[PDB]
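Asks: Structure in C-alpha cells, see below.
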Amino acid sequence: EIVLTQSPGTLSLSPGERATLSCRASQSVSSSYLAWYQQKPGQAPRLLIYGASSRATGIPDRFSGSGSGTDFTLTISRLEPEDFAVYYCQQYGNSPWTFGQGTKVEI
Amino acid sequence: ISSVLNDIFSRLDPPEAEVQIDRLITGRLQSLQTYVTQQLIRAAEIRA
Amino acid sequence: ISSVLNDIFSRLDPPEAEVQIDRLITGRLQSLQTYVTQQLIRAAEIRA
Amino acid sequence: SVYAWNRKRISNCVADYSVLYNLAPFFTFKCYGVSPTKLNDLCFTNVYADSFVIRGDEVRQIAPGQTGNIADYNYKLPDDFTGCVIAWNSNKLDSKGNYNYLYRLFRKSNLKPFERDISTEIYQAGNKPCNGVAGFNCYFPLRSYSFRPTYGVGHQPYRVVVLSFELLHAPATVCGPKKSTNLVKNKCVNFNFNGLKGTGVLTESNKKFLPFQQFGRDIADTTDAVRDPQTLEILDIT
Amino acid sequence: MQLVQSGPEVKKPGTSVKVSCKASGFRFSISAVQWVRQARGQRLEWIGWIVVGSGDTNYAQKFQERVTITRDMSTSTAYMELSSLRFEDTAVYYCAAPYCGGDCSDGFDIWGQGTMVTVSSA
Amino acid sequence: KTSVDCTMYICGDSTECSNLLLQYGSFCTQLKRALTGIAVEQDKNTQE
Amino acid sequence: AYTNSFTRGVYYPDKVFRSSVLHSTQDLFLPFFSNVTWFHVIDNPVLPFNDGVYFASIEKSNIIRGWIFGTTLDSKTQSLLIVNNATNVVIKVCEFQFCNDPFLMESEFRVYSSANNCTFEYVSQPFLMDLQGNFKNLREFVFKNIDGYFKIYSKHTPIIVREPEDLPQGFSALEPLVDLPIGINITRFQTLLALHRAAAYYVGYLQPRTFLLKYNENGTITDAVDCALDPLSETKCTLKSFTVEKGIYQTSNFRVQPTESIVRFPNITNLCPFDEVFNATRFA
Amino acid sequence: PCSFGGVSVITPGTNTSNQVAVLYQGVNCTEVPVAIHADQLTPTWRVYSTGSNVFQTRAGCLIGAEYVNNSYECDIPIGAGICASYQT
Ligand SMILES: *[C@@H]1O[C@H](CO)[C@@H](O[C@@H]2O[C@H](CO)[C@@H](O)[C@H](O)[C@H]2NC(C)=O)[C@H](O)[C@H]1NC(C)=O
Ligand SMILES: *[C@@H]1O[C@H](CO)[C@@H](O)[C@H](O)[C@H]1NC(C)=O
Ligand SMILES: *[C@@H]1O[C@H](CO)[C@@H](O)[C@H](O)[C@H]1NC(C)=O
Ligand SMILES: *[C@@H]1O[C@H](CO)[C@@H](O)[C@H](O)[C@H]1NC(C)=O
Ligand SMILES: *[C@@H]1O[C@H](CO)[C@@H](O)[C@H](O)[C@H]1NC(C)=O
Ligand SMILES: *[C@@H]1O[C@H](CO)[C@@H](O)[C@H](O)[C@H]1NC(C)=O
Ligand SMILES: *[C@@H]1O[C@H](CO)[C@@H](O)[C@H](O)[C@H]1NC(C)=O
Ligand SMILES: *[C@@H]1O[C@H](CO)[C@@H](O)[C@H](O)[C@H]1NC(C)=O
C-alpha cells in the first residue's frame, strides 16, 4: 500500500511570498498519475495540477508543480489572500488510491 | 428501382411494384407529350 | 409536408422522403415546361 | 460471436429457399429489395451468408440506416442493402450460464459498412499512453453476455443470419430449380434466359464476348444479346 | 458540467443508507466515478471507484463487506450503499468524475457538493 | 433573351436533390436547347 | 523522381457489351496528365494507399513478385498478402508479423515470422503470365477497395523503345480480373521486391472523375476524354462528341464553395421530466 | 446565396486549333471571378490571368483573348457589339 507523507504540517508566510510543499512517497509511483487539490473550508476540493506537471483548465499561472520518482513539489509564485486553504496530494497509480495528510497555509 | 418492367415484376410483389410502374408510366407519357408539342410548333413554320 | 427540401429531409428518413421529393421535383419541372412552351408559341408572333 | 462474425460463400449450386420456412416462427423475415415469396425465379451472382448471435432487444438494430451500439461498433449494413434477414430465438441451445459470447463496447470511431474489427488492444480514453495494463482511463474493449435462462425475451439469446446477394446477372452461379427445354430458333417464342423474360426471335450472331462479358446491351439500355448458359452460344433477340 | 448529490439524512445504528450522484452536462458513457468520505476536520479517505460502461468496481480493504457501488445508465446516476452503520461512519460523502467529452480529462475535476449522514440514536 | 438554370431553380442549394435529379433524364438539355434557339433567332430578326 | 501519366489507366467499368456507342460513366480513375512517382532498382518504401492506386512496371525478369497491404503491417491488425510464386498465386487476409526484410526462389517466410487467426485464403493460376528480347514487359494494375470488396484489374503489352523509360504513348484498357470479399481497413502499401544476389515501377493515386468512352464495332474501348481536364474537354463531354464545330457553347456554371460550419442552438441545459411521463404511479 | 454564374467557351473548331477562350457571364473582371484559390466547381480550370487575357465587355469578363483595335466582319458573336475570330 502506497503511503504518502505530506510535509510540512503548517506554513505561515505573509502574502506576496513564495510557498513550497511536498508529497514524499513510500515506494515509487508512476508520474502518470498524481494530483494536487485545494480544499477551502466548507467546500468540496478542486483539481489544481493533474499529471504532476500540467495545470488544470482555468487556473492562474502562479501554480507550477514538479518532480518525479518519489518527490513532488508545488510552488506558488506570489501569495494573494485567497490562496490560504488546505492542500491534498492524491495518487491513483495502483490500488488502493490514497490521499495525503494536509498542509495548512496561513497568514 | 430500375428501368426494365419485366425486371420490376420479377423482383417486387404486385402490391408494391405498381408504385414503380406508375413512376415509369408517368415519365414515358411526359416524354411523348413534349415530343408531340414540338412537332406541332415546327409544322407551323413549315406551313408558313 | 412542406416546400423546403432541407426541412423535408431534416424530418423524414430516406425511405420516406423520396415520395415527397418526387412530388416537388415533378411540380417544378412542370412549371418550367409551361414557361418554355409559352415562349416558343409566343416567338412566332414576333417572327411574323 | 458478434464482434468476429463468420462469412460463407455460396456458389455453383441450385439453391431453393422453400426449405427455410420450415423453422420455428421466425422472429423476423425481412427482405429489403426483393419480395421473399418470389425467390425461386431469379438467378443471382455470389450469394454471401454471414452469421452471428446477439441479444433480444438488439435484433431490430440490424437494418440499414440505424444507430446504436451494435450497429456502430460491431456490424453495419450499408444504406442500399439488398438481401433478406432471419432471426429465430435460440434459447434451448445457447443458454444454461454461458459466458463465451463476446461483444465490443469501446471504440474510437464508428465502423464502415461490412467491416470486421477483430483486434483486442487496450482502449485508451485519454492523452497519456497505456503500457498494456488496465487502469484509470485504460479499459478493455470486450464484454461477455451471460445468457442465463429466466431473463425474459428482452435478454434472451438470438441467432441471426443475413444474406447479401448482388443482383445483376453477371455470369450466374446460384439459382433456384427450374426445368430446361430445348431451345428453338427463328420462331417468335416466349423466352426466359437465366432470368430475363419476354418475346423475341433468337438467331445466330457474330459478336464476340470476352470471358467476363456476358450479356450485351443497346442504346435504350435493353438486353439484345445473351450467352446461352448450357451451350455457350451468342444469340440476337429481336 | 456538474454533479448533483442527494440530501442530508440521519440513520440509526445497524441500518443501511443509499447515496446517489446525478450527472448532467457531459458525456457519461465513458467516465468513471469515485467516492471519498471526509469526517469533520480530518483528512480525506478513499472508498472505491467504478467504471461506468463496464460496471467493474474496486474497493478499499476496510470497506470490503459494506459497499456496493452500482450505476444506472438510464437515468445517468451512480449509487452507493453502506450497510451496518456504526458511530464511526458519520461524515460527508463526495462524488467525483473526470470531465469527458470526446476525450476524458486525465483527472477528477468535477466534484459534487457533498452530502451528510449522521449515525445517531436520538 | 432569357436563360435558366435547372439545378439552381429546382434544387435550391441542396445536394441530395441534385443527385436525385440527375437520374431523371435530359430535361435540362432540352430546355437549354429551346431557349438558345429562341435567343439566336432574336438577333436574326434585327439583322434582317 | 516524377514523370507525367500521359492518358493511361482506363478499365472496363462494367460487365456488359457495347459497340459503336459513346458512354459516360462516373467512377474512380487516374486523372489524365497526372504526376506519378518513379522508382528504379538495379527501393521499397511504405507508400500511402489513398482511395486507390495505379501500378505499372517495365521489366524483363520478374524482379518484383507481389505486394502486401495493410493498415500498420504489424501483428495487431489484419493485412493482405499476394505472392506470385513459380506456378501459382497465394492470397491471405490472415494475421501477419512482417519481417523488416521483405525480399523473397528464396525463403517465402523471409517476409513474415508467424501467422495467426488466418481468415481467408485463395490459390489459383498466377498473375505473371507474359510470353525473347526486342521488347519489354509492361504490366499495369489497379487496386481498389470499396464496401468490403477488393478488386484487381490487369493488362500487359510488349513495348518498343527503352531509351527514356518513361510511360509510352497509346491507349489500352484494363480487363477486370478478380474480386475478393475481404473485410479489412487499408491505408498503407508496400511491394515485395525479390533480389537473389533493371526494372522501374510507378505509382499513381485514383480519384472520382467522369469519362466519355468510345467503343469500336468489335466492342473495345479505343478512346476517352476526361470531362474535367480543361474547357475544351468539358465542351466535348457536354456535346457528346469527339469533335467540336466553330462557335460559342455554354457548358456549366460556377459556384463558390462553403468554408466551414455553424451551429446556433439556444444555451439552456435542463432535462424535461420524462421520468413522470413514464413511471407514473397511477395513469388516469 | 454565394456567388454563381454561367460560363461559355469560344473555340475555332478542333479541326483548326485547340486554344479556347472563356467568357464569364455577368461578372466583373476587377474581382477575379474564378478566385483561383477559392474552392469551386469547374475545379481543374486555372486560366491564370495575364495582361493580355483579361478584357471586360458588357456581357461579362472575357479571359483568353486580346483586344485588337481594327474592325472586321463578325465571325463568332459574343454580345454587345463585340465579336471574335482566329487570325494572325
Ligand atoms: C483505418 O485504420 C486507420 C489507422 O489504422 C484509421 O486512421 C485514423 O483515423 C482517425 C480519424 O481521422 C485519425 O484521427 C487517425 O490519426 C488515423 N490513424 C492513422 C494511423 O492515420 C482509420 O480511422 C481506420 N478506419 C476505420 C473505418 O476504422
Ligand atoms: C451441361 O453443361 C456443360 C457445361 O456446363 C456442357 O458442356 C454440356 O453440354 C451440358 N450438357 C447438356 C446440355 O446436356
Ligand atoms: C509533379 O510534382 C512536382 C513536385 O511535386 C512538380 O514540380 C511538377 O510540376 C509536377 N508535375 C506536374 C505535371 O504537375
Ligand atoms: C507455389 O505455391 C503452391 C501453393 O503453395 C505450391 O503448391 C507450389 O508447389 C509452389 N511452387 C513452387 C515452384 O514452389
Ligand atoms: C488469434 O490467435 C491468437 C494466438 O495466440 C489468439 O490468442 C487469439 O485469441 C486469436 N483470435 C481469436 C479471435 O480467436
Ligand atoms: C471487327 O471484327 C471484324 C471481324 O471479327 C474484323 O474484321 C475487324 O477488323 C474488327 N474491327 C477492328 C477495328 O479491329
Ligand atoms: C480538317 O481540316 C482539314 C484541313 O487541315 C480539312 O481538309 C478537312 O476537311 C477537315 N475535316 C473536318 C472533319 O473538319
Ligand atoms: C467593376 O468594378 C469597377 C470598380 O469597382 C467599376 O468601375 C465597374 O463599373 C464594375 N463593372 C460592373 C459591370 O459593374
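FYI, residue positions are counted from 1 along the chain as it appears here.
Note that Cβ sites are derived from N, Cα and C of the backbone, with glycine treated the same way.
So Swiss-Prot says this about it:
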- G:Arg65 to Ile (Swiss-Prot position 102): In strain: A23.1 (VARIANT)
- G:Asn84 to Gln (Swiss-Prot position 121): Partial loss of biliverdin affinity (MUTAGEN)
- G:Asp101 to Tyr (Swiss-Prot position 138): In strain: Gamma/P.1 (VARIANT)
- G:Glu106 to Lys (Swiss-Prot position 154): In strain: Kappa/B.1.617.1 (VARIANT)
- G:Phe109 to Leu (Swiss-Prot position 157): In strain: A23.1, Omicron/BA.2.75 (VARIANT)
- G:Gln132 to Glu (Swiss-Prot position 183): In strain: Omicron/XBB.1.5, Omicron/EG.5.1 (VARIANT)
- G:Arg139 to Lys (Swiss-Prot position 190): Partial loss of biliverdin affinity (MUTAGEN)
- G:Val161 to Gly (Swiss-Prot position 213): In strain: Omicron/BA.2, Omicron/BA.2.12.1, Omicron/BA.2.75, Omicron/BA.4, Omicron/BA.5, Omicron/BQ.1.1 (VARIANT)
- G:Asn279 to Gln (Swiss-Prot position 343): Reduced viral infectivity (MUTAGEN)
- G:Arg282 to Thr (Swiss-Prot position 346): In strain: Omicron/BQ.1.1, Omicron/XBB.1.5, Omicron/EG.5.1 (VARIANT)
- G:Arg282 to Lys (Swiss-Prot position 346): In strain: Mu/B.1.621 (VARIANT)
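I'd like these features described in context: how deep, what's nearby, how far apart.
Replies: Around the Cβ of G:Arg65 (variant position), the same chain contributes G:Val83, G:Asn84, G:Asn85, G:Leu104, G:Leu128, G:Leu192, G:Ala194, each under 8 angstroms and 6 or more positions distant in sequence.
The 10 Å shell around the Cβ of G:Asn84 (mutagenesis position) contains 20 further Cβ atoms across the protein chains shown.
In the three-state DSSP scheme, G:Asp101 (variant position) is classed as coil. Take the CB of G:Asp101 (variant position) and look out to 10 A: across all protein chains shown you find 10 other CB atoms.
For G:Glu106 (variant position), other Cβ atoms within 10 Å of its Cβ number 11. In the three-state DSSP scheme, G:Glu106 (variant position) falls into the coil class.
For G:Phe109 (variant position), other Cβ atoms within 10 Å of its Cβ number 11.
DSSP assigns G:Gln132 (variant position) to coil in the three-state reduction, outside any helix or strand. Neighbours of G:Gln132 (variant position), defined as other CB atoms within 10 A of its CB across all chains, total 4.
In the three-state DSSP reading, G:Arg139 (mutagenesis position) counts as strand.
Less than 8 angstroms from the CB of G:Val161 (variant position) sit G:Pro168, each of them six or more residues away in the same chain.
Counting every protein chain shown, the Cβ of G:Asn279 (mutagenesis position) has 7 other Cβ atoms within 10 Å.
Sequence-distant neighbours of G:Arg282 (variant position) (same chain, 6+ residues apart, CB-CB distance under 8 A): none. DSSP assigns G:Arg282 (variant position) to coil in the three-state reduction, outside any helix or strand.
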Asks: Around the Cβ of G:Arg139 (mutagenesis position), how many other Cβ atoms lie within 10 Å? Please give the count over every shown protein chain.
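Replies: There are 20 of them.
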Asks: Name the secondary structure element type, per DSSP in three states, that contains G:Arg65 (variant position).
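Replies: DSSP call for G:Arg65 (variant position): strand.
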Asks: Closest to G:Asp101 (variant position): which of the recorded positions G:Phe109, G:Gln132, G:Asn279, going by Cα position?
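Replies: The answer is G:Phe109.
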Asks: Round to a whole number and give the Cα-to-Cα distance in Å for the pair G:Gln132 (variant position) and G:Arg139 (mutagenesis position).
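Replies: Given the Cα positions, G:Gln132 (variant position) is 16 Å from G:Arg139 (mutagenesis position).
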Asks: Rounded to a whole number, how many Å is the Cα of G:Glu106 (variant position) away from the Cα of G:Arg139 (mutagenesis position)?
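Replies: A Cα-Cα distance of 23 Å.
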